[PDB]
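**Q** One structure follows; several queries about it will come next.
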Amino acid sequence: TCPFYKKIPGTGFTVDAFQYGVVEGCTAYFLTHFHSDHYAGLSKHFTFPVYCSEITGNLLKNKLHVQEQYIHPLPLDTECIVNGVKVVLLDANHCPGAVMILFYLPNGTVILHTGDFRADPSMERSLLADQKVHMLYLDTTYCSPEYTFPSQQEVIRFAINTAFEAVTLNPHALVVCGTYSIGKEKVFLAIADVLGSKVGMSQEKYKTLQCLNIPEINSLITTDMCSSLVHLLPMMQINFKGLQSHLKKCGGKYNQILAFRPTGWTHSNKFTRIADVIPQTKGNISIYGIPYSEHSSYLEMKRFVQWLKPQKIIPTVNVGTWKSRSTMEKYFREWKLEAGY
Ligand code: NI
C-alpha cells in the first residue's frame, strides 16, 4: 500500500508510486525521474496515464517498453492542465530528465514536490518566484550538517586535471569510469573531451545515453571499445579484481588503469579537501572516489527552504526511522526560527 507522502491531497495524483498495484483513487501517475527506486513497478503492461518530462518518456518507451499511448511528456517551465488541475514541471538539477512538480490545487493551496534535487540559487529565479507555496514534499537525503561536499565544477576540475596528467605521463594508460544508473555523465564526458577521445561502452549503456537529448552526443560516445581510451564499466566492476580482468581483455594496448568511482558523500568528506584526495593503488591500478553529488548538501537545502518559506514540510527520504524523523523535524524548526517565517 502506497504511503501518504506519495499522495497529492485534493487531487487524483500520485508521485513515484508504481510498485503498489492499482492505487485507489489515482487518475494520473507522475514520475519525477528515471531512477529504479522511483520507477519500481513500471513495464510494457502498465495501462494508466504516466506524466513526466520528454527525456523520462524516451527512457520509459525504449528501456522499459511502456506503450506510447500511456506516455504523456510535458514541456518544462510551461503551465499545463492535467485532469482539471494546473501543473508546472521545473528542472530538478538531478540526473537528465529529472523534474520538480508545482501543483495548483482547486482550493487555492500550492504544493511543490522536489522529486530528487540538488538545490541551487538559480531556482530562486524560476517560476517559483511568482507565488506562495504552502506545502513542500522535500528530498531530505543529506539533511544533517555533516554532509558537506564541493561544487560539481570543482570536482570535474579535479577529475580532468588528474586524468590529463596521468595519460600525458603514460600514453599507454586507460581511464575507466564506473556507472549503474543515469546521472553524473559530466564525469566521463569531461575526461574524454580533455583526452581527445570518445567514451566507449556496452550496447545497453549506449542505448540509454541515446535517449537523453545531450547535444552533439554522436560525436562523444561509441560502442567501439578499441577506438576509445575512456571506458565505462558497471560500478560493481570498479575494484582491483574487476579492473585487472578488464586490462587483460584489452590485448596489450594498455599497461596501467586510472579509475573513477563518482560516489555521493563518504566520511572521507569530513576531514579532507577535494585538492587533497588520493587514490587506492595496487600495482598498475589506481582507484579515485570522487564526491560528485546530484543531491543537495545540507547548506544548499537549508538556503532553498529558508528562501521558499513553506508552511509545512513533508520529507520524502530518511522517513523509515524515528531518530531520522526527529532529527529532520528539529532542523526544520531551527530554520524557521532563524529566518522568521
Ligand atoms: Ni534519484
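Just so it is clear, chain A uses Swiss-Prot numbers, and the residues here are 700-1040, in order.
If you're wondering, the header gives X-ray crystallography, 1.2 Å.
A Cβ is built for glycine as well, from the same backbone N, Cα and C atoms used for every other residue.
Copying in the features that Swiss-Prot gives for the protein in this structure:
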type	residues	note
MUTAGEN	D838 to N	Impaired nuclear focus formation, reduced interaction with PIAS and increased sensitivity to cisplatin
MUTAGEN	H994 to A	Impaired nuclear focus formation, reduced interaction with PIAS and increased sensitivity to cisplatin
**Q** Take the Cβ of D838 (mutagenesis position) and count every other Cβ within 10 Å, whichever protein chain it belongs to.
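**A** Result for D838 (mutagenesis position): 24 other Cβ atoms within 10 Å.
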**Q** Measuring Cα to Cα, tell me the gap between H994 (mutagenesis position) and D838 (mutagenesis position) in whole angstrom.
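**A** If we compare the Cα positions of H994 (mutagenesis position) and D838 (mutagenesis position), the gap is 8 Å.
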**Q** Just to be sure I understand the packing, how many Cβ atoms besides its own are within 10 Å of the Cβ of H994 (mutagenesis position)?
**A** 22
